[PDB]
Amino acid sequence: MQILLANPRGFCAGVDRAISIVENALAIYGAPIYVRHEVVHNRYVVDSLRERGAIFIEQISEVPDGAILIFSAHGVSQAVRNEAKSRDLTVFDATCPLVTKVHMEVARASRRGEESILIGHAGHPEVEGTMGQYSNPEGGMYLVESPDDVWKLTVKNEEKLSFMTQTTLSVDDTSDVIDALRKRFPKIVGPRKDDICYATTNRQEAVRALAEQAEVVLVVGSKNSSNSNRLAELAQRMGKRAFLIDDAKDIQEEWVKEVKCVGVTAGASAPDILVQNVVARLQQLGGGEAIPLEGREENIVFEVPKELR
Ligand SMILES: C=C(C)CCOP(=O)(O)OP(=O)(O)O
Ligand code: SF4
């Protein structure tokens, strides 16, 4: 059995920065350090941080007075940011710069009383934080997930309309939704394409190339990781068996029995050590040396705030 490794895969610049923010805060101020929601959607990463002294909570209420709080990489609504500022809490924002960029555009549209439409998945923290940057009752902030949602959306003034998107969506599906928005609201304005980040675009492109070579694709990443799910979904749509797994232990023999070529990739929040262990498991299951595919070079790095260096 041949083992192929997608490239790029794993940690993106935003994730690496968010994790370093928590680690450095812990090294500078010692434990405990409170973090609102998982800093990134990866069970292993979160566990490792708890070991170092981090405490993940869901609501600011859970955070004691005088404690250090860190916002997750997915970002937060203005309400949350205010709720933390109205408290005696020291805050460090690990929101990825690429998410913040979308945040700004929303707040901007909100100040100009112009309605905005976000393409994203309801309930995801990034969606909650981005929708949460709009607060002008004279305009509006609407969420759409598919062309169908677009087909039934009604706006106050489509003459002044703009759209934004979640950073981890399916490049293909988003394209379909944007096409619908333009046919519905011909005057709508937005980015040249979308707000899907380079890491998301690159990992989908890479898993596509992997899928055309492997019969089975294993995607390392947690169930709640939006970008990771998009990778498995893409593989599955190409007709290949694809599984989203947190670690080597989830691998079931039947998935790779008599399989000549298995591909492995990882979401933007999955550490390389998890991929290494998956490769080791595949090797005892008959796999040979893992062969890395040729791929897009990524060179962007996001530094932690100077205050935490
Ligand atoms: C911080 C963002 C947006 C993405 C990176 O990883 P994640 O796995 O942590 O979270 P999602 O893809 O679910 O957004
Ligand atoms: S996946 Fe994209 S937007 Fe989300 S943390 Fe990584 S680089 Fe930032």
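All residue numbers here begin at 1 and follow the chain in the order shown.
Looks like X-ray crystallography, 1.9 Å, at least that's what the header says.
Every residue, even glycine, has its Cβ placed from backbone N, Cα and C.
According to Swiss-Prot, the active site, proton donor annotation covers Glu126. Listed in sequence order, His74, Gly75, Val99, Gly120, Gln166, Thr167, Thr168, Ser226 are the same-chain residues at least 6 apart in sequence whose CB falls under 8 Å from the CB of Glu126 (active site, proton donor).
DSSP assigns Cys12 (mutagenesis position) to coil in the three-state reduction, outside any helix or strand. The [4Fe-4S] cluster binding site feature in Swiss-Prot is assigned to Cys12, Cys96, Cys197.
Sequence annotations record features per position, and here Swiss-Prot assigns isopentenyl diphosphate binding site to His41, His74, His124, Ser225, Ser226, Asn227, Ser269 based on experimental evidence. Counting Cβ atoms from all protein chains shown, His74 (isopentenyl diphosphate binding site) has 28 others lying within 10 Å of its own Cβ.
According to DSSP, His74 (isopentenyl diphosphate binding site) sits in a coil region rather than a helix or strand. Annotation comment: Swiss-Prot describes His41, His74, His124, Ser225, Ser226, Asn227, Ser269 as dimethylallyl diphosphate binding site.
For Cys12 (mutagenesis position), the same-chain residues that are 6 or more apart in sequence and have a Cβ closer than 8 Å to its Cβ are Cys197, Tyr198, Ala199, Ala268, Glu298. What Swiss-Prot notes for the published mutagenesis of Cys12 to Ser is this: Loss of catalytic activity.
Recorded in Swiss-Prot as a mutagenesis result, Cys96 to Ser carries the remark: Loss of catalytic activity. Sequence-distant contacts (6 or more apart, same chain, Cβ under 8 Å) of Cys96 (mutagenesis position) comprise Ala13, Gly14, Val15, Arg17, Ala18, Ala73, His74, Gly75, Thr167, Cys197, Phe302.
A mutagenesis experiment is reported in Swiss-Prot for this position, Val99 to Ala, and the note states: No effect on catalytic activity.
Here the residue is the original one, while Swiss-Prot reports the published mutagenesis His124 to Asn with the comment Loss of catalytic activity. Other Cβ atoms within 10 Å of the Cβ of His124 (mutagenesis position) number 16 in total over all chains.
For the mutagenesis experiment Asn227 to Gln, the note given by Swiss-Prot reads: Reduces catalytic activity 20-fold. Annotation for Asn227 (mutagenesis position): spatial neighbours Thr168, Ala199, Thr200, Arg203, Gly221, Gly267, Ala268, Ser269, criterion Cβ-Cβ under 8 Å with sequence separation of six or more.
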Message: Using CB atoms and a 10 A radius, I'd like the single residue among the recorded positions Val99, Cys197 with the highest neighbour count.
response: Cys197
- prompt: For the [4Fe-4S] cluster site given as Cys12, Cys96, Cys197, which other residues of the same chain have their Cβ within 8 Å of the site's Cβ centre?
  reply: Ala13, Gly14, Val15, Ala73, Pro97, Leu98, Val99, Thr167, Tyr198, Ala199, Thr200, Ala268
- prompt: Among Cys12, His41, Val99, the recorded positions in the record, which have a C-beta under 6 A from ligand 2?
  reply: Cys12, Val99
